[PDB]
There are 2 protein chains.
Amino acid sequence: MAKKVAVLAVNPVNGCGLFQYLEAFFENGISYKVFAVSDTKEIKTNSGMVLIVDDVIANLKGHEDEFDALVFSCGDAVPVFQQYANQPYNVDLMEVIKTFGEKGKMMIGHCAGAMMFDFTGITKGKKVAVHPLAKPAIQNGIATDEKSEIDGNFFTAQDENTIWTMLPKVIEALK
Amino acid sequence: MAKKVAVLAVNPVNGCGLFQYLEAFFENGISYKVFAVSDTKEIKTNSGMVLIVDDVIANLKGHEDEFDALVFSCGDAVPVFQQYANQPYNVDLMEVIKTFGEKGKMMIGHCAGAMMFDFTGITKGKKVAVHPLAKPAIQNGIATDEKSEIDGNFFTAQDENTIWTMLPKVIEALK
Ligand SMILES: Cc1cc2nc3c(=O)[nH]c(=O)nc-3n(C[C@H](O)[C@H](O)[C@H](O)CO)c2cc1C
Ligand SMILES: [Zn+2]
Ligand SMILES: [Zn+2]
């Protein structure tokens, strides 16, 4: 019955968005493990702070059944995602997202998180919140202009500044 | 003429509160440096994340005139402050807050940040916003129950959840 959350942090990752999830989980006693979307668990933030997380994204593949939810913390790695699309960690990212979406896991994200989910196709026929610049990239999903969208098991926010509009409902759904 | 900000992060520090400042500073081209209120450059967050900042608080002394603002990021280190009040890094904390207060630098903080400010007497006759649990610990200052208090050069918030009520003003003050 005990839930488990897999948190995905890109490199670099928006620290404000990330530690809104993590500090909320810790204070509510929600278990979580943070995975780096890179070849090392030592990442940076957009602000420049060096951050050493729990593990890498490669060690998440095959362990999707051990978690009940997935969190995509957006960052400045996304505006250059297309350049590094063929990077090992960026390939593992789409695979992890795809598997979690098929298991029916709780999909959580913000900013460009909806687009990364939509690149797979798990957001088909689902209301999602996404950054105004990543909105025309939403093909399978149904992008809205709302600060946050909760449809089925998809919990998305427009950016890191509108996470507060959905975070309590995310918390009460986990523990 | 370039406004430089000195950010003080405790150990452990509330990650959500800290990166609300740093990411906001980054997106607005505000120069800042993060000093660890601990023995070493490497600290952790309340969530458990290993965080490596810029420098230690000891290397801030004598260089307070090289900054225009002082930020106090509260954390779980404060409820254990009375036990470690005689620690070298906690002694340096009170001495750098004093120095920044003498030159009339922009004093920023949240949660129990106003309490640490009031422990020096810099907040005399000044309205401050502080955590409800730390409110009776305000003798020199004028503690309120408001989310944020801006009085003169003091910019305090009730906790990490009410930083957004004063942060736009902080950014404008730092350009
Ligand atoms: C932790 C956190 C809590 C917030 N809470 C609120 C809130 O209660 N009401 C609100 O209108 N905006 C809230 N915001 C967003 C905030 O109003 C906005 O991002 C800017 O401060 C003003 O545009 C919050 C943002 C963060 C990061
Ligand atoms: Zn983003
Ligand atoms: Zn605190």
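Quick check of the header: X-ray crystallography, 2.6 Å.
Just so it is clear, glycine is given a Cβ too, placed from its N, Cα and C backbone atoms.
Now, the feature entries from Swiss-Prot:
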{"type": "MUTAGEN", "residues": "A:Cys74 to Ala", "note": "Loss of Zn(2+) binding. Decreases thermal stability. No effect on the binding of flavin derivatives"}
{"type": "BINDING", "residues": "A:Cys74, A:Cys111", "note": "Zn(2+) binding site"}
{"type": "MUTAGEN", "residues": "A:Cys111 to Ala", "note": "Loss of Zn(2+) binding. Decreases thermal stability. No effect on the binding of flavin derivatives"}
{"type": "BINDING", "residues": "A:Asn161, A:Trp164", "note": "riboflavin binding site"}
{"type": "MUTAGEN", "residues": "A:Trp164 to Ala", "note": "Loss of binding of flavin derivatives. No effect on homodimerization. No effect on thermal stability"}
{"type": "MUTAGEN", "residues": "A:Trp164 to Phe", "note": "No effect on the binding of flavin derivatives; however, riboflavin dissociation rate is increased. No effect on homodimerization. No effect on thermal stability"}
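Feature map: annotations from Swiss-Prot on the structure.
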| residue | record | Cβ neighbours (10 Å) |
| --- | --- | --- |
| A:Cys74 | mutagenesis position | 29 |
| A:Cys111 | mutagenesis position | 27 |
| A:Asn161 | riboflavin binding site | 18 |
| A:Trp164 | mutagenesis position | 15 |
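It is 15 Å from the Cα atom of A:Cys74 (mutagenesis position) to that of A:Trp164 (mutagenesis position).
DSSP assigns A:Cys111 (mutagenesis position) to coil in the three-state reduction, placing it in neither a helix nor a strand. Highlighted here are the recorded positions (A:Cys74, A:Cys111, A:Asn161, A:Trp164) whose C-beta falls below 6 Å from ligand 2: A:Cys74, A:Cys111, in sequence order. For A:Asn161 (riboflavin binding site) paired with A:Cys111 (mutagenesis position), the C-alpha to C-alpha distance reads 9 Å. The DSSP secondary structure for A:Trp164 (mutagenesis position) is helix.
Cα-Cα distance from A:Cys111 (mutagenesis position) to A:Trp164 (mutagenesis position): 13 Å (rounded to the nearest whole number). Under the three-state DSSP scheme, A:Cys74 (mutagenesis position) falls in the coil class.
In this structure, A:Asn161 are the recorded positions from A:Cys74, A:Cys111, A:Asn161 whose C-beta falls under 6 Å of some atom of ligand 1.
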